[PDB]
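J.: Sharing a structure with you now.
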Amino acid sequence: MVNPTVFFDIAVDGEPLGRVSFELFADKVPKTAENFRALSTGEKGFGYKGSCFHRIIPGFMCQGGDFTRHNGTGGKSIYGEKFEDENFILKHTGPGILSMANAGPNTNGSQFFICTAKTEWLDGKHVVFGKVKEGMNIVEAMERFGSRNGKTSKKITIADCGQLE
Ligand SMILES: CCOC(=O)CNC(=O)N(Cc1ccc(N)cc1)CC1CC1
């Protein structure tokens, strides 16, 4: 019944910054929600802990989840390397939207992005599966280490992650 909640504890070159928590819309995109949930707990023996936000563009989005190549060329899902676009019921309405990154139709893995602006042109192309619940102020703090081309001026990591009540 109830939508799961996950947290990232963010660090900036090793220094604790704060926590971001997310509602995962399991009621609408269960397969996509379950992937990100599992990768956040690490329960399949791999996932997000210790990985970085490799690409951050202020006034656009923070991208991470590439735990295999650390630079945006990698990652994998709990279902195999890639998995289908589940649906496009949810839209990119504004800051805080959590959505899957991809390389074409039906190429979801582990990489994800947190919107820091409305990104409506991604509607129907990237699967929206969650949203920031607490710690949008921490996402805005992160965003300040990004740049126009998305290279970060400091190393933004998920020092820890998991599932909350
Ligand atoms: C705002 C979200 O932007 C994207 O997902 C744009 N594309 C990527 O980030 N890619 C990187 C990527 C690679 C593998 C996966 N699973 C996801 C993204 C695709 C590159 C051109 C080939």
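Determined via X-ray crystallography, 1.9 Å.
The backbone N, Cα and C atoms fix where each Cβ goes, and this holds for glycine too.
Okay, these came from Swiss-Prot:
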DOMAIN    7-163  domain 'PPIase cyclophilin-type'
MUTAGEN   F60 to A  Loss of ability to stimulate MAPK/ERK phosphorylation
MUTAGEN   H70 to A  No effect on peptidyl-prolyl cis-trans isomerase activity. Reduced interaction with BSG/CD147 and ability to induce leukocyte chemotaxis
MUTAGEN   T107 to A  No effect on peptidyl-prolyl cis-trans isomerase activity. Reduced interaction with BSG/CD147 and ability to induce leukocyte chemotaxis
MUTAGEN   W121 to H  No effect on peptidyl-prolyl cis-trans isomerase activity
MUTAGEN   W121 to F  75-fold decrease of sensitivity to CsA
MUTAGEN   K125 to Q  Acetylation-mimetic mutant; no effect on its interaction with TARDBP
MUTAGEN   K125 to R  Loss of acetylation and interaction with TARDBP
MUTAGEN   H126 to A  Loss of peptidyl-prolyl cis-trans isomerase activity and interaction with HCV NS5A. Loss of ability to stimulate MAPK/ERK phosphorylation
J.: Any idea what DSSP makes of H126 (mutagenesis position), helix, strand or coil?
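T.: The three-state answer is coil.
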J.: Check the mutagenesis positions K125, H126 for other C-beta atoms within 10 angstroms of each C-beta and report the one with the most.
T.: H126
J.: Quick one: what's DSSP say for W121 (mutagenesis position), helix, strand or coil?
T.: helix
J.: Any idea what the Cα distance is from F60 (mutagenesis position) over to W121 (mutagenesis position), rounded to a whole Å?
T.: 12
J.: Out of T107, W121, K125, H126, point to the one nearest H70 (mutagenesis position) in space (Cα versus Cα); all of them are mutagenesis positions in the record.
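T.: Closest by Cα: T107.
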J.: I need the least crowded one of these mutagenesis positions (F60, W121), counting other C-beta atoms within 10 angstroms of each C-beta.
T.: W121
J.: Measuring Cα to Cα, how far is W121 (mutagenesis position) from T107 (mutagenesis position) in Å?
T.: 18
J.: Which residues does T107 (mutagenesis position) neighbour through Cβ under 8 Å, counting only same-chain ones at least six apart?
T.: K82
